[PDB]
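Single-structure report; data block below.
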There are 2 protein chains.
Amino acid sequence: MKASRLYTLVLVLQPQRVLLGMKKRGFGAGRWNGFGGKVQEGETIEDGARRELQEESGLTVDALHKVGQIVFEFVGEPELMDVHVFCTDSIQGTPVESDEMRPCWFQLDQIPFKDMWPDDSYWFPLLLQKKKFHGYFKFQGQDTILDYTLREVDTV
Amino acid sequence: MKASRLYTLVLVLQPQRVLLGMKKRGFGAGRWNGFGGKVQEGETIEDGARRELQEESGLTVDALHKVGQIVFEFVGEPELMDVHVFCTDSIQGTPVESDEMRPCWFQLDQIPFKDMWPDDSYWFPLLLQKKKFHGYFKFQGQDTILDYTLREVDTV
Ligand SMILES: Nc1nc2c([nH]c(=O)n2[C@H]2C[C@H](O)[C@@H](COP(=O)(O)O)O2)c(=O)[nH]1
Ligand SMILES: Nc1nc2c([nH]c(=O)n2[C@H]2C[C@H](O)[C@@H](COP(=O)(O)O)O2)c(=O)[nH]1
Ligand SMILES: [Mn+2]
Ligand SMILES: [Mn+2]
Ligand SMILES: [Mn+2]
Ligand SMILES: [Mn+2]
Ligand SMILES: [Mn+2]
Ligand SMILES: [Mn+2]
């Protein structure tokens, strides 16, 4: 029994492209990723995801849709990361570079898997198929998966 | 905010009655409650719910569904309890007293609220109406609620 900390992850997925951000600092720096961060006290998970999307990308959205949940365990870290994954296709401003992230659009035949977290290669295809998923990944460091589970679900 | 630990709570709800257990030893001793406990590593939440029901009541479950999620914060404790609440749909066997619980059936107009956790007075009416819910309760000790939120949701 480990304790878990709540995080969000937001993918702006349109019919032919996806918006990712190059992490400029901190956890997972140097990798393309969705936008997100810790959930704060008092806000719902979905509202935390909307807040992190605005802080990191400048984008505001009226609604998000939860598509997945991924639990991350790191060797030597007692706390799990419980990451709630959201999507939207509907935005209405322009992405802005922040201190944390440089946003960039990618065509859906040019997903930069080699420059993303290794677990993304497993669950991102499900997200692109509009399937919902639950995942778990145990990492040694930032590069090496020691154990993982991935399952499609009808409800997250 | 605080990290959380993962728990289940299972209610055997039939059209005419509900099964509760009197806690005999540890946390929440002296109060009627559903059956449940900590979710174990690598175990799905729903599998943890089925396991705890069998251990504490002797009943085996052929079908159950998630009806709610309640987060508990106890003043002075470092972490939250994240409690996933389930109702059974099909059971077999007879309830049996265990070292931790004494099971007893209650008519649905005789819910023993005064001998249950104080938060049950808020969310249990939603469970009885077959409404899905999200709750949060901040406790000072075991008797006093300082703050809470409770909402009906379409999906848990
Ligand atoms: N795609 C992907 N995102 C991750 C992984 N691990 C992980 O913390 N994240 C996300 C969750 C959060 O949005 C973010 C970490 O939060 P910060 O932005 O506060 O560092 O990184 C991962 O393995 N893959
Ligand atoms: N109805 C109700 N159940 C609770 C509350 N707090 C709380 O831990 N529980 C349940 C969750 C767990 O299933 C159980 C405690 O698990 P243990 O058997 O590990 O002590 O008690 C509460 O405030 N109300
Ligand atoms: Mn943040
Ligand atoms: Mn952030
Ligand atoms: Mn971030
Ligand atoms: Mn138990
Ligand atoms: Mn237990
Ligand atoms: Mn128990």
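The deposited model was determined using X-ray crystallography, 1.6 Å.
Using the three backbone atoms N, Cα and C, a Cβ is placed for every residue, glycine included.
The feature N(6)-methyl-AMP binding site is assigned by Swiss-Prot to B:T8, B:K23, B:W117, B:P118, B:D119, B:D120, with experimental evidence given as support. Neighbour list (B:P118 (N(6)-methyl-AMP binding site), Cβ cut-off 8 Å, at least 6 residues apart, same chain): B:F139, B:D143, B:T144, B:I145.
Cβ neighbours within 10 Å of B:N33 (O(6)-methyl-dGMP binding site), excluding its own Cβ and spanning all shown chains: 21. Positions annotated as O(6)-methyl-dGMP binding site by Swiss-Prot, on the basis of experimental evidence: B:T8, B:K23, B:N33, B:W117, B:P118, B:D119, B:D120.
According to Swiss-Prot, the feature Mg(2+) 1 binding site maps to B:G36, B:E56, B:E100. Sequence-distant contacts of B:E100 (Mg(2+) 1 binding site), defined by Cβ-Cβ distance under 8 angstroms and a gap of at least six in the same chain, are B:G21, B:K23, B:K24, B:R25, B:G26, B:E56. Reduced to three states, the DSSP call for B:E100 (Mg(2+) 1 binding site) is coil.
Counted within 10 Å of its Cβ, the other Cβ atoms near B:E52 (Mg(2+) 2 binding site) come to 22, all protein chains included. According to Swiss-Prot, the Mg(2+) 2 binding site annotation covers B:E52, B:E55.
Looking at Swiss-Prot, the entry for mutagenesis of B:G37 to F says: Loss of activity. Reduced to three states, the DSSP call for B:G37 (mutagenesis position) is coil.
For the mutagenesis result B:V39 to E, the note given in Swiss-Prot is Loss of activity. Remark: B:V39 (mutagenesis position) has B:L6, B:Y7, B:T8, B:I45, B:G48, B:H84 as non-local neighbours, by Cβ distance under 8 Å and separation of at least 6 in sequence.
One mutagenesis experiment named in Swiss-Prot is B:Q40 to P, and its note says Reduces activity by 97%.
The Cβ of B:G42 (mutagenesis position) has 9 neighbouring Cβ atoms from other residues within 10 Å, across all protein chains displayed. Under the three-state DSSP scheme, B:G42 (mutagenesis position) falls in the coil class. According to Swiss-Prot, the mutagenesis experiment B:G42 to I carries this note: Reduces activity by 60%.
Where Swiss-Prot documents B:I45 to K as a mutagenesis experiment, the accompanying text is: Loss of activity.
For the published mutagenesis B:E56 to A, Swiss-Prot gives the following note: Loss of ability to prevent DNA damage. Expected to cause loss of enzyme activity.
Under DSSP, B:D119 (mutagenesis position) is assigned to coil, being neither helix nor strand in the three-state scheme. B:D119 to A or N appears in Swiss-Prot as a mutagenesis experiment; the accompanying note says: Loss of 2-oxo-dATPase activity, reduces 8-oxo-dGTPase activity.
Swiss-Prot gives this note for the published mutagenesis B:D120 to A or N: Mildly decreased 2-oxo-dATPase activity, nearly abolishes 8-oxo-dGTPase activity. Listed in sequence order, B:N33, B:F113 are the same-chain residues at least 6 apart in sequence whose CB falls under 8 Å from the CB of B:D120 (mutagenesis position).
B:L150 to A appears in Swiss-Prot as a published mutagenesis result, with the remark: Reduces 2-oxo-dATPase and 8-oxo-dGTPase activities and increases thermolability. The secondary structure of B:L150 (mutagenesis position), as reduced to three states from DSSP, is extended strand.
Quoting Swiss-Prot on the mutagenesis of B:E152 to A: Reduces 2-oxo-dATPase and 8-oxo-dGTPase activities and increases thermolability. Within the same chain, the residues at least 6 positions away from B:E152 (mutagenesis position) whose Cβ sits under 8 Å from its Cβ are B:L126, B:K131, B:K132, B:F133, listed in sequence order.
On its own chain, B:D154 (mutagenesis position) has B:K132 as residues at least 6 apart in sequence with a Cβ closer than 8 Å to its own Cβ. Annotation of the mutagenesis experiment B:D154 to A in Swiss-Prot: Enhances 2-oxo-dATPase and 8-oxo-dGTPase activities and increases thermolability.
Once Cβ contacts within 10 Å are tallied over all protein chains shown, the mutagenesis positions B:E56, B:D119 are led by B:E56. B:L150 (mutagenesis position) is 15 Å away from B:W117 (N(6)-methyl-AMP binding site) when you measure Cα to Cα. Put plainly, the recorded positions B:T8, B:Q40 were compared by Cβ crowding within 10 Å, and the winner is B:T8. With a threshold of 8 Å between Cβ atoms, none of the recorded positions B:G36, B:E55, B:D119, B:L150 neighbour chain A.
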